[PDB]
Amino acid sequence: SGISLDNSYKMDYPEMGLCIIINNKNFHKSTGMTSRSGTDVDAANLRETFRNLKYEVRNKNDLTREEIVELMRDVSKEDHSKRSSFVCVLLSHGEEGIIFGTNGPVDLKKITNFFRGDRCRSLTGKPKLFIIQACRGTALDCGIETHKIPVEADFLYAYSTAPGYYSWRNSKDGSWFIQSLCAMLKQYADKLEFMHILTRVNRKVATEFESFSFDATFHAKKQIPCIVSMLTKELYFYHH
Amino acid sequence: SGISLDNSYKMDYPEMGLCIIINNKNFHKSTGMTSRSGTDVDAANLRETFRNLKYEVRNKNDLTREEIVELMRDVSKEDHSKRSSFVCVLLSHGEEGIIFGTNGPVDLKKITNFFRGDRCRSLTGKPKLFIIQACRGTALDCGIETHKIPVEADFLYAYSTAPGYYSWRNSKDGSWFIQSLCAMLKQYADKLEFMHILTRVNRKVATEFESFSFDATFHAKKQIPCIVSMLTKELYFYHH
Amino acid sequence: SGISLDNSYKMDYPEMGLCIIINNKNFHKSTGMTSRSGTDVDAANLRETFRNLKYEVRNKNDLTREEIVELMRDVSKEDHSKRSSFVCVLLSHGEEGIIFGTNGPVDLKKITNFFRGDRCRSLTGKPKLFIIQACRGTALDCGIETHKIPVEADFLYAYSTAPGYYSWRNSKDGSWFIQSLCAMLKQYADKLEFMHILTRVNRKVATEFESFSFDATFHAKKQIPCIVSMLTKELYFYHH
Amino acid sequence: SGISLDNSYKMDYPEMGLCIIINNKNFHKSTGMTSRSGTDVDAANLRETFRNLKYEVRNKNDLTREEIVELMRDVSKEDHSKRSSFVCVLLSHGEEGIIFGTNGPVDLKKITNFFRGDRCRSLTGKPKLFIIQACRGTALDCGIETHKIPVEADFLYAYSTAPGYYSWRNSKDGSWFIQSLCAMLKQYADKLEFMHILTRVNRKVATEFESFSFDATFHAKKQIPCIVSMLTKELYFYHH
Amino acid sequence: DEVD
Amino acid sequence: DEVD
Amino acid sequence: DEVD
Amino acid sequence: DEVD
């Protein structure tokens, strides 16, 4: 046969893969965490978006920290041999390196570790995408006028906000990040490589959104998503 | 005129911009830090690479923590109006969020803050690239067989290793990351968008390198670089 | 400045250029040529398509052979210094190398010669596109189941059919070729290079159309457009 | 599986296909045709170029008109089921629509007809490329300062010169067109789509060559190749 | 359908 | 608008 | 340079 | 090979 290039992930397996969406809206009173109004819009937007990308979507709502860990562990034990990739979307409260279950914290590292190259062999060499809509701290952006492979390889963490910053969510339209991500995937998934789609998501969030709050401290704030890529190849959702 | 798109950074300003390379090889005895053999090869490789990209390269060697801060502050005060971008390469010892001066630590956040959208106005809306070759922790990767814009926007942090992990450097050939970055820029800077070049850098480091050490603890280890993008547009080093 | 490439035509001049559409539907009785029903749909489709591409469209209807020559000569005498390109669409009856005025033949070579690199200096080095919807002979395609530059350079002849073949036109929807060309330009002008758009036009005409005629001789026939390129650079209708 | 696109020819068949090179240098005295010095350089350049593209190259030298027809007929009768495409390169004297055998003319249409969609079924839907280095007339370019598919579909005729014009050949370096074609395929076959490679070939021939002759009539002349595409998909020589 |  |  |  |  002719010259062959290995610069893009093989996305023509019988199945695209699983898309696990963990949607935490209601938290136990004991935690003191507020309800995340608008997150259901995000969950629905994501379900439709990934359905059109041919992913086997599994929506999970209001999971405890124990349920999140159990779910991810079970999913990592499945046979992903016929799947091209794996996607996990986390919608909840959070801190740097932490995502909140309805009853408490879950170390993000604990979740992702289940899918490490040496722990989930059927996903070795395949893109493992983690889309995270959650705060990464308490800072506000005021803006400005106008042989072997690493076990950590092939992971992509699409964070909604910069490290150490709050992440914004509109109670009616959903989070700024998820709204933008779904819109860009809808328009460009059959045309652009994933990093280029995420770059347009960064531009959309950075330019089209600004907070409105009755509290001056939280008013007129901005947000820039953070793409963290350990991917080793170009990722196109389409093939042929 | 015809239809115009604003999906890529304007890289056709009179000057490409500055490329500051801070090369710390020798550390004060009082710090107890070892010399970074091979880093001069990296510094030279980078100088040649960015020279071919038409950047105004400024190589700095063995700077104290005070000198690093003073340098970055002075650079951020320059008039970058006629420059398309800004590049800063840091080669030194480090910890998560820290780069070491010859006499002590320097908060990475302190350095990058000088170039924030609201602090360095002549760089607002322009790509600010920070290439960091330094450890981000002490973990080892064992591998596996086969109106306004956010002040944090338009930054790209090209880390040599994953969060919490050591970063590898060969005493003769230089760091795995810088060797790979320069090689990919040399081959693809006039063809591919930056994120795609960095993805090939990830693949090169992840597949072509494995540590060899007399200490079993540090032997046969792997590394995956970490691309952290807050960029809002595609970045091509060429134009027209 | 950074590295510059000269692989694409500069399409960012103050004006995109003129788009002359010669629409001949009604012919003098003395010629014995039938009326070209459906050509007005083509003319309108083209006007809208090129308007969206920011071309200065000039629609001309039922021109004699003398008027065609006079028009093209006058147009070639205009100052095209501030224009990026030139487009001429010919819709009429024809033979190989001939386009028909309402009262007789016009040598295609005579028309195109007015725009030669040495005759229309303000268009030298700029793309000169000639879109021709006309027969090039009387053959039917039965199909099958499942310093200096050349004066002839920078011309692109987008023919509706293969050399020596008839060209098909639907009395209600317009010509197969123009229908397809406009549809592809509408969908891809802001994304793909011109030759790639024309290739999709070839596919659309070749696969989506088949003649229906009460005369067995003209029934179930196919058509493949013919792209004739003397262009020296990639042509994108968008810039920046 | 995920979304699939059918915009490019499948070039991943077990074999790339045949590349037939007909090299006519010496003609029978009775024809009065001069020897084509430099054509052996072209034949060798093409053999190496297509070998690197993984084509099964078959070089044929000094064939009579009967041998050319017999060869093409035999080749069209082969089973091309496991081949991705077909390439035929003709190097000889010629006129518009004619290629010369060593003892006389051969209608180009006769040769290409053997490979029509309805006559060579194992090549139906596959790209059939005809590269022709021969004159198409006697004009000189003076230049200027600074269900079913059509049986004619899926053919690409890469002519060395514009219709009605002579084609230039250097007795030492070979033809301007073949020299340029091989150079561009060598540099871009693993990167660009075929039409884009041919466009660069047009630019190279148009800008880098100018004739030098002791006869003023043939001195300081230019040439522009002519790409004639009836292809229905993008053609990349590489896959995956 | 008609021819041109 | 609310924070997460 | 020669013509074909 | 050494670590940084």
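Count begins at 1; order follows the chain as displayed.
Going by what the header records, the deposited coordinates were determined by X-ray crystallography, 1.5 Å.
Placed from the backbone N, Cα and C atoms, the Cβ positions cover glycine too.
Listed in Swiss-Prot for this protein:
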{"type": "ACT_SITE", "residues": "C:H93", "note": "active site"}
{"type": "ACT_SITE", "residues": "C:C135", "note": "active site"}
{"type": "MUTAGEN", "residues": "C:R169 to A (Swiss-Prot position 207)", "note": "Abolished ADP-riboxanation by C.violaceum CopC"}
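Overlay of Swiss-Prot feature records on the structure.
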{"residue": "C:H93", "record": "active site", "Cβ neighbours (10 Å)": "21"}
{"residue": "C:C135", "record": "active site", "Cβ neighbours (10 Å)": "24"}
{"residue": "C:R169", "record": "mutagenesis position", "Cβ neighbours (10 Å)": "28"}
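Separation across the 10-residue hole in the deposited chain, C:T146 to C:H147, is 49 Å (Cα atoms).
C:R169 (mutagenesis position) sits 10 Å from C:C135 (active site), taking the CA atoms of both as reference points. On the backbone, the CA of C:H93 (active site) and the CA of C:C135 (active site) stand 6 Å apart.
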